[PDB]
Amino acid sequence: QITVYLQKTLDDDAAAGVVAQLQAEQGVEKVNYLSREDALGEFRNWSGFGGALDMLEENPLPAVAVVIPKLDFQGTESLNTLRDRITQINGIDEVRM
Amino acid sequence: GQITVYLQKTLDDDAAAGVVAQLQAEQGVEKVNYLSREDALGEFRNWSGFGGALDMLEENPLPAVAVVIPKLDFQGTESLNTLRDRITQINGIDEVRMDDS
Amino acid sequence: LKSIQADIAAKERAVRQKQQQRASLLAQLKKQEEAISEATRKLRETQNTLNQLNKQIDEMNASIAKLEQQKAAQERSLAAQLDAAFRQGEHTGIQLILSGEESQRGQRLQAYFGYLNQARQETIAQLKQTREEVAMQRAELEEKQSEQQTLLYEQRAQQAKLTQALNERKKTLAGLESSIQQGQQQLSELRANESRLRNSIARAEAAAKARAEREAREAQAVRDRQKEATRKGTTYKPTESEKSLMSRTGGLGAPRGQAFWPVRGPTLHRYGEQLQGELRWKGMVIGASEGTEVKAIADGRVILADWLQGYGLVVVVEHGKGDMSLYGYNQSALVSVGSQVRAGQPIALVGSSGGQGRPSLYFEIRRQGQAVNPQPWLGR
């Protein structure tokens, strides 16, 4: 699985667009979405830093997409190519393995 | 299950000592470890966190802290709730945190 | 024979005493009105600079108060974050970063810690930036306050010069009001005052001639260069400065009420009316408040700004072709000799310099070295 993080500037509609856009990018089985608001809940619950994010004037977290590759695209070179595909959809910030 | 208490920041040294003595006198308390506002700052200042933040603040941003260590026979759930109830009624207490667990 | 001879020599002594006491009071009046004029001009220029500086200082204090509010808000917010971090044990008990981690939840939990560390870096950078803008705007404000204080110091000095000169003038005129001037020596002073004024204009003119002659040549070259334009089937557009040169040197033209009123007010005396005995007014007198601005009637250059007995502070503006406008009785000359002036520009403030009974403007137009009725140039 490669995790991609969205630009924080995406509104509700624009986020919905990115979600629709990555449904059938080559080599991707499924993509899981976490809200800015859900991502924040998850840090406060599970990081053991409590409200450290909450203490900022702005939510510093983006809404996020976890790319689950198809079983025939789980090899080293497969993951590199499908990672390179995400780069061509402008509006994603960072891609991690 | 130690209870960490944070003092109101307007408490002087005497008033703080009073709160500390009231915590020490409470049923089921073994010891109380106290850190001054001035000592709490000394300790935090060592931290690399928020680099350059404290040089820009004229005022100590931190509270005094007292860690209330209960006796071994008052470390059960209901024991800690009662001791918490009594600690929270002591004047000069701002916040009470129960052990992480 | 003895005591008639004592009284003859004590009646000539007494006339040479009166004449020299008057001469000395008039030289004091000249000096006082010169000081009132120079000080009135400075206080005017000073006050105008100050009005600009005070507006800047007001703006800077408003801008600094805004940033100071911002800085206090940013400090309190930052201090609340440090406090919450300390209550969390983030400075010792980081341990909760380690034992709380999963396969993919821990992956995100790391990314999230990256966004938090970034946000904290930005918070501190924002406050550092607010403190730098504040400190800089305060440095700039202190330099503007220092400039303002030097100006208020100049205002104080000039005001002191003016107040002194006014106090001393009150005493000189009371003195001059004491020396009753009989009919025939008034007429004598009036004729001699007119003659001295004539000599002062000629000397100012003599000193302007080189410049006036060059500018006229240069001005005609423009008119000429527009002949080659017309007569060779084109138009030459003269520059804005060539247009100014032609205006300043072309004279006042035919009297058709085209010139600016130097001041508006009742016409108290007209050219040709009786001045005293058989002496006639060679100009007009227009009544107006002390300090009323006197306007150049037309484009030209100042060639005289002197105190002259009977006329007080006199400004003469060269218009070219031997045409001059003359402005007397002034409180203050607002322009120096050699300064170019624009139609409608303030050149003086109305007064009663030279010992007039009321504030007014003395106004002449001269052509070919002769005062003429100035009335028919006045319109706008």
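By the numbers in Swiss-Prot, the shown part of chain C spans 40-419.
Placed from the backbone N, Cα and C atoms, the Cβ positions cover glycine too.
Annotated in Swiss-Prot:
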MUTAGEN   C:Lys321 to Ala  Retains AmiA and AmiB activation
MUTAGEN   C:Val324 to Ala  Retains AmiA and AmiB activation
MUTAGEN   C:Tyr350 to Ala  Loss of AmiA and AmiB activation; does not complement double envC-nlpD disruption, protein localizes normally
MUTAGEN   C:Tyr401 to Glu  Partially unstable, loss of AmiA and AmiB activation; does not complement double envC-nlpD disruption, protein localizes normally
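Known features from Swiss-Prot, placed on the structure.
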| residue | record | CB count, 10 Å |
| --- | --- | --- |
| C:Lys321 | mutagenesis position | 20 |
| C:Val324 | mutagenesis position | 20 |
| C:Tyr350 | mutagenesis position | 24 |
| C:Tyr401 | mutagenesis position | 26 |
Using Cα positions only, nearest of the mutagenesis positions to C:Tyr350 (mutagenesis position) (C:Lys321, C:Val324, C:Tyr401): C:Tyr401
Secondary structure at C:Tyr350 (mutagenesis position), reduced by DSSP to three states: coil
Alpha-carbon distance [C:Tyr401 (mutagenesis position); C:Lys321 (mutagenesis position)] in Å: 10
Integer Cα-Cα distance in angstrom, C:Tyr401 (mutagenesis position) to C:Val324 (mutagenesis position): 5
